[PDB]
Amino acid sequence: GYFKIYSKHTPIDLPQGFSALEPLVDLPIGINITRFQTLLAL
Amino acid sequence: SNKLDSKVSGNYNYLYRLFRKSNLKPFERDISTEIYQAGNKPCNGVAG
Amino acid sequence: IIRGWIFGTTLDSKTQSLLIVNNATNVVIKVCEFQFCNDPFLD
Ligand SMILES: *[C@@H]1O[C@H](CO)[C@@H](O)[C@H](O)[C@H]1NC(C)=O
Ligand SMILES: *[C@@H]1O[C@H](CO)[C@@H](O)[C@H](O)[C@H]1NC(C)=O
């Protein structure tokens, strides 16, 4: 019954390398999620 | 509190579920009003 | 170009849905049954 988000940024076909991801924020959400959609501004 | 949460007319505010399609997972909430299909064929949104 | 995601089951007002959006100055997180059409987008 939560929601956790991790982020990472790196300058410059996924690249060859190893990198780790840090948490940002945890959210108490009581509704299960089965489908998700992205958004892009044109 | 038997006296402080009752009246001669009664309380119609509280709502509970007689039956439902499937069990609820721990810490999950559902307010959908969909009727479980107890009959052979669905009723398509009308209480039959 | 890409900013934000939406989450849910039916993705409409009928049931609960999630919506996270960024607009280059902050992050807005909000769990409400907003009206999603066939393909939402931003001008
Ligand atoms: C939770 O999951 C079940 C089965 O995957 C689904 O039927 C139900 O709609 C989900 N809950 C919500 C609030 O959408
Ligand atoms: C756009 O960013 C501002 C912050 O200046 C925020 O208040 C606003 O809610 C954002 N837009 C949307 C649609 O969330």
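By Swiss-Prot numbering, chain A shows 199-210, 215-244, in order.
Positions of Cβ are set from backbone N, Cα and C atoms, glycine also.
For the natural variant A:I210 to V, Swiss-Prot gives this note: In strain: Omicron/BA.2.75. The structure shown keeps the original residue. Quoted from Swiss-Prot, the note on natural variant A:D215 to G is: In strain: Beta/B.1.351. For the natural variant A:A222 to V, Swiss-Prot gives this note: In strain: 20A.EU1. The structure shown keeps the original residue. Record note (Swiss-Prot), mutagenesis A:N234 to Q: Increased resistance to neutralizing antibodies. The unchanged residue is displayed.
Recorded features from Swiss-Prot, shown on the structure.
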{"residue": "A:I210", "record": "variant position", "DSSP class": "coil"}
{"residue": "A:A222", "record": "variant position", "DSSP class": "coil"}
{"residue": "A:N234", "record": "mutagenesis position", "DSSP class": "coil"}
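Taking A:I210, A:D215, A:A222, A:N234 as the candidate recorded positions, the subset whose CB lies under 6 angstroms from any atom of ligand 1 consists of A:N234. Looking at A:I210, A:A222, the variant positions in this record, the fewest other C-beta atoms within 10 angstroms of the C-beta turn up around A:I210. Cα of A:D215 (variant position) to Cα of A:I210 (variant position): a span of 12 Å. Looking at A:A222 (variant position) and A:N234 (mutagenesis position), their Cα atoms lie 27 Å from each other.
Candidate recorded positions A:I210, A:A222, A:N234 yield A:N234 as lying near chain B, with Cβ-Cβ distance under 8 angstroms.
With a threshold of 8 Å between Cβ atoms, the recorded positions A:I210, A:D215, A:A222, A:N234 that neighbour chain C are A:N234. Taking the Cα atom of each, A:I210 (variant position) and A:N234 (mutagenesis position) are about 35 angstrom apart.
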